[PDB]
Structure formats: structure tokens, C-alpha cells
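Beneath this line is the structure, given in C-alpha cells, with notes to follow.
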Amino acid sequence: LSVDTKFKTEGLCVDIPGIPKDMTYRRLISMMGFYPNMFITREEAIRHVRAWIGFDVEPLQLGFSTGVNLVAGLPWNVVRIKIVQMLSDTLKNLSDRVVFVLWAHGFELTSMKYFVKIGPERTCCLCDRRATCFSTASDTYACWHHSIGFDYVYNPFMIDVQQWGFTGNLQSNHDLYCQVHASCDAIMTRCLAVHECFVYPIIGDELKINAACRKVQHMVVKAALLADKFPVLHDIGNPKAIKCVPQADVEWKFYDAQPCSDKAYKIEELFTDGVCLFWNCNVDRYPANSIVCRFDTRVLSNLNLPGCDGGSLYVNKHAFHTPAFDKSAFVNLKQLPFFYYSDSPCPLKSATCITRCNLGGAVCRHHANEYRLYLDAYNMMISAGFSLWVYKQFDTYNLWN
Ligand SMILES: O=C(NCc1nc(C2CC2)cs1)c1n[nH]c2ncccc12
Ligand SMILES: [Zn+2]
Ligand SMILES: [Zn+2]
Ligand SMILES: [Zn+2]
């Protein structure tokens, strides 16, 4: 983002009366009292969504989308220490930076000089990550992991949503899309920005989660077909359009539905023969003859960011805004019970290890190993926030035969 790009300044003229209408980023940064630009493009912001922290200023009340309000009542030299600590603990497992997301009216921008320092890009003094903080006590730099005791934010980034072309004030623009939400403005601001852009690097267990989801899907569907012998399966929303049980006898019919990022699909808009499979295809109410995996937006993980109108921004390779978890959607189904099924050729005791060996009295070692690995993946999937539901007649007792 060129520092010579124009900044629309009408939103600032109540806190800064008389501000020129003609204004570049270069001149605004100078006026803020200060890595080509502190400000970034929408595109760049989107690529670093994990780094977003709503920030509003209203003595001055500083509010962040973490829900914290600070009053700068204590002097700036202690307030800045709290800011560094809060951002480090919020972001250290999400991002190599911070992006302050503003609805800029002026005070938030003139207050930056009291807790921000800028300079060349640097590296942490204790590791190889880019530096995000600076300490005036030791004249050293640190990343979010090693910033304990550091008093200044270093080379933050920032983006003013009001530059995107909105009519009306923040609240009225936010409330058009979200009924769930200084800190309250910081939250609305980030929320509105997530809605505009969404309604990525490996930072955690992405790869184990995705392999576990693939394994569970194959297990549960294969077993549903064996136990109930459905003649046809309606696979709704498959992004890959690959059969998850390619050797099953059934007639596999695919129906295309992109991941709904706003409201859940209405089943009437989007089948009574056989079984319906919804693997992360979010509808308002699932038919009774369904196998379903639905992500619980309420779960706490480094992969799951707070979203708009109760949904969450699930970032796992790609960004997937997901509508709010609603228990009533599953009213025609029951929770899927854990089980492990295998027909592969053959000390574990388990009533839910459904294999020939266990049927005959004693689980062989191979199926003991595979059961324990499968349990591990299953638990990884549940902990990651996924929930599984199945048609009410599903009964693993039917697998023994
Ligand atoms: O489900 C998988 N990964 C977790 C994800 N969850 C989301 C959104 C919040 C719903 C996007 S990705 C997966 N990864 N490979 C697979 N193969 C077969 C079936 C599922 C998977
Ligand atoms: Zn470090
Ligand atoms: Zn909101
Ligand atoms: Zn066995």
C-alpha cells in the first residue's frame, strides 16, 4: 500500500477539526508522530486475518476486541506494558504480527505514539521470528513469545475500515448483519470487517485434524451403509466430490453446495429414499435420514476466530466463516455414539471395538492398534469442535452380523 495513496479524512474531523480533506498516508503518519507503510491493503489484511485486533479509543478509554478496556485510570508508561502483555498472550499462537482494525475517528490514531515504536523490520533477540515488541529497559526486541517485560508495540500494522466506503456510522453498519454484539466498538469494528471480507500458514494441529476428519468420515459412512444397506446416498455439499467409501455398493449421487458463510442453508431451498450425508454442510434442519458432521462455532481453539452474528471464522488452510451452532438443527437425529468398525483381516477390552476377533472373544493386536489410533483421531476431532449426528435407527448391534 503506497504511502502516497489518499486517505479519506471526513471521519476524523470531529476529533481533529480543520483536518485537510486532501491527505496521503505519508502525511497522516507524520501527523501521528512517526515496513513501507504502517497501513495495509484489504488484500494484505485478509491474508493476516489471524492478526486482527479491533481497536477503539474514546483521560482516554482504550478498548480492544479482546474485550479489554484500559484507561490512560493509569499513566501511559504502565498502560503500554499491559497492551504488550495482552497482545502477546492473544496473538503469540496465532500470528507473527498485529493488525489494528479501526473505525478511525482520530483519537485512536493520535494515541498510537504513546505505545508504538516503528523502525526497520527486525528479529527477536531470543529466536528467529520477526520482532513485534520493543523494550526501552534493555534496548532489545522480541516476538510475541518472548516479550515478557517489554513496554512497546513494534512495527504494528493497521487498517481503517471507514476507508472502504460505508454510509452511516459504525453501529448502524454493524447491526445490519449482526445482533450478537470502547471495547464494544473495537468488537463491532472487527466484526464488520470480518463480515465484509469473509461472509494460511500451519499454526497448530491442522494436519492431524484433517486426517482424523477423513478417517472418521470413512468409518462412519461405511458402517451406516453396512448396518442399514441404503440403496442410495445423497452427498450434499462435498467440496471435493469424491466418494468417501469408494467400495460401497450404493448409488452415490452428489449435490453441489458451497460452504454457506452467512446463514445456514434452508433445507426447503436445497431425498427421502436412502441416506443423506451432510459433512460440514450447514442447514437449518437436517432430514431424518441423515449422517451429519457440523462444526461447533462455540469451541475455543487457535484455529477458530470469533466471527459475525454468532458464527466463527474457522481458519484451517483456508478461511471458512461458519454460521452459529444451533442445536435445534439436529432435532430429527441423535448424537452419533463412538464405535470402531473393521472387516480387515486379523491387551484391549472394549465393547465398541466391532471386529471379528472381539466377536469371538479377544481382540487381536492389529485391531487393538488400529482401534487405539482411531480413538485418538476421534477424540482429536471432537476436541477440535466437530459434532456428529445420525438417523435415529442407527444401531451398531447391526454390524456384528
Ligand atoms: O473436515 C476436514 N477438516 C476440518 C475442516 N472444517 C472446516 C469448517 C468448519 C467446518 C473446513 S475444513 C477434512 N479435511 N479432510 C477431509 N476429508 C474428508 C472429510 C473431511 C475432511
Ligand atoms: Zn522470540
Ligand atoms: Zn458483530
Ligand atoms: Zn482382529
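The chain as shown is numbered from 1 upward.
So this one's X-ray crystallography, 2.1 Å, going by the header.
Each residue, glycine too, has its Cβ placed from N, Cα and C.
DSSP assigns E58 (active site) to coil, not to a helix or a strand. Look at Swiss-Prot and you will find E58 (among others) tagged as active site.
The active site feature in Swiss-Prot is assigned to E108 (among others). Note: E108 (active site) has non-local neighbours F55, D56, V57, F100, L102, i.e. same-chain residues 6+ apart with C-beta under 8 A of its own C-beta.
For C127 (Zn(2+) 14 binding site), applying a Cβ distance below 8 Å and a minimum sequence separation of six or more within one chain yields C143, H145, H146. Taken from Swiss-Prot, the feature Zn(2+) 14 binding site covers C124, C127, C143, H146, and the record attributes it to experimental evidence.
Summarising the annotation, Swiss-Prot assigns Zn(2+) 16 binding site to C346, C357, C364, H367 and lists experimental evidence as the type of evidence. For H367 (Zn(2+) 16 binding site), the same-chain residues that are 6 or more apart in sequence and have a Cβ closer than 8 Å to its Cβ are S342, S344, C346, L348, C353, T355, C357, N358. Under the three-state DSSP scheme, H367 (Zn(2+) 16 binding site) falls in the helix class.
For the natural variant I16 to V (Swiss-Prot position 5967), Swiss-Prot gives this note: In strain: Omicron/BA.1, Omicron/BA.2, Omicron/BA.2.12.1, Omicron/BA.2.75, Omicron/BA.4, Omicron/BA.5, Omicron/BQ.1.1, Omicron/XBB.1.5, Omicron/EG.5.1. The structure shown keeps the original residue. According to DSSP, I16 (variant position) sits in a coil region rather than a helix or strand.
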Looking only at the recorded positions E58, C124, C364, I16 (variant position) has its closest CA neighbour at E58
Students should find that the Cα atoms of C124 (Zn(2+) 14 binding site) and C364 (Zn(2+) 16 binding site) sit apart, in Å rounded to an integer, by 52
Same-chain, non-site residues whose Cβ lies within 8 A of the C346, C357, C364, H367 Cβ center for Zn(2+) 16 are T355, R356, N358, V363, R365, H366, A368
Around the recorded Zn(2+) 14 site (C124, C127, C143, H146), other residues with Cβ within 8 Å of the Cβ centre, ordered by sequence, are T123, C125, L126, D128, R129, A131, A142, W144, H145, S147
